[PDB]
Amino acid sequence: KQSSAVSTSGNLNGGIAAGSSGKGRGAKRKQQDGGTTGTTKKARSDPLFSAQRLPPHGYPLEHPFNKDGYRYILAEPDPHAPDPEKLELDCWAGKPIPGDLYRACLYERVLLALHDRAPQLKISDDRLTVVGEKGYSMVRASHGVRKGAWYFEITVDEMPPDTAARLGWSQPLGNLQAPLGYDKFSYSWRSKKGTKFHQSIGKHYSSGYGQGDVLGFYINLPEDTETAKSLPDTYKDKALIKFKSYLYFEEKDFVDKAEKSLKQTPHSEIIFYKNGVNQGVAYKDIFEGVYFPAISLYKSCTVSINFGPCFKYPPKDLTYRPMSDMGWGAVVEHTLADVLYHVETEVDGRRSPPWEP
DNA sequence: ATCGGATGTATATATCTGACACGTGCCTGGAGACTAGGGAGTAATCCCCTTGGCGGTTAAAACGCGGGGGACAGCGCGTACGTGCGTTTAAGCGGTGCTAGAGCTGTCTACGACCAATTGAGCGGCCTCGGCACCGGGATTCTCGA
């Protein structure tokens, strides 16, 4: 309400368009020894310190979850995107590409991302179950599908009568306080009777659900060709912030789409299984945009997502991919995204192979 | 009110050990058994202190009633005291060495223990009377407004 000037918080200011290329002037270059963060190349220890795990569900206490179309991710220093070699005779040959950052994820495996949960959403990493207290809420996994066919599961550990979880997929723009299907960008199942919920509309084109159901979830979206028919460029936003005691990265998320025309992604579908037994097709009409597996809680619902290598009734398809596979695929993809952005800003020129892949 | 840095503190680790849990052979206090006396326990009696009540009095308590006096809150300053860092200093380890004095045993003896015979120092009880307590009144001195 003042002017096109300094950011809304004096805690950290990013370089405005008039202060272009202003890197986040957060912590000073003068660091303390510390000792705990003095890991070297000879030691074998994961620098991403996961919090203490507790059998009772807990809350991430100092994480400002996504809002206003503003995505929030973990940050690590990464003082140099590694390009160190011998001192070449030409002192103007190589570029260090000092991004001084990375999207390192606080996860041993592809799990339910804590960055995209509601403040009323509790997790227990003993089974990575998710639970709530009042009404409905939504959580999502770490990964997100953009093409191909894949598959995961949800295991339900507690379903009292006043406890009805919902399980399915949701694109970004999905308000994580809504019950996973209240908008047109989410398609789920209600875990009282198998009922497909989308646009808050319930449809009985489905089988029946059981209290101890280990439910399999198969979903096939077309390649990014039929998804976009154009450039699927991924120019990323990256902003450095130093929240109360830790460094984090902000990126710009998508905006609420007013899409009211139906253009289904070609040959995309969703299939639901009960313990591998085909519960049937859920949604053939699938809108564009990346999707991610999501779970909605009612009052005190206990469910958990699960990947493929520890499966119970897996499909024997050679094309579908477990949660972990697409997870590390997207992780490596965002690594290359950081690489390319630091290249763009740091070294003149860019170049990519024969487009098709 | 927050964050960053400094610093101080709780933790895991490793090993060293010397207290310490453990077991012995040997000692004597504890148990076991037996005898006596007599402290203690019971009971009937007496006394007599206490606990109870009753009526009259007022000094005392209840209660009220200003109101000056200080409890208290605040406010300035400043001096004395925490602090961190200097400095130097005896404190502690430890180990040595001598023995003065605890600390033990073996007498033997004076010394109460104890009992018995004796009684007069002392104690309950009974007059008694004089400092003492009370009272009334006069004179003295503190105190609160000039």
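Quick note: numbers on chain A are straight from Swiss-Prot, i.e. 272-628, in order.
This entry, so its header tells us, was determined using electron microscopy, 6.2 Å.
Any Cβ shown, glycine's included, is placed from N, Cα and C.
If you look up Swiss-Prot, you'll see A:360-583 marked as domain 'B30.2/SPRY'.
One mutagenesis experiment named in Swiss-Prot is A:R296 to K, and its note says Abolishes methylation. Packing around A:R296 (mutagenesis position) is summarised by its Cβ count: 12 other Cβ atoms lie within 10 angstroms of its Cβ, all protein chains included.
Here Swiss-Prot notes a mutagenesis experiment, A:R300 to K, with the remark: Slightly decreased methylation. Remark: A:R300 (mutagenesis position) has no non-local neighbours by Cβ distance under 8 Å and separation of at least 6 in sequence. DSSP assigns A:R300 (mutagenesis position) to coil in the three-state reduction, outside any helix or strand.
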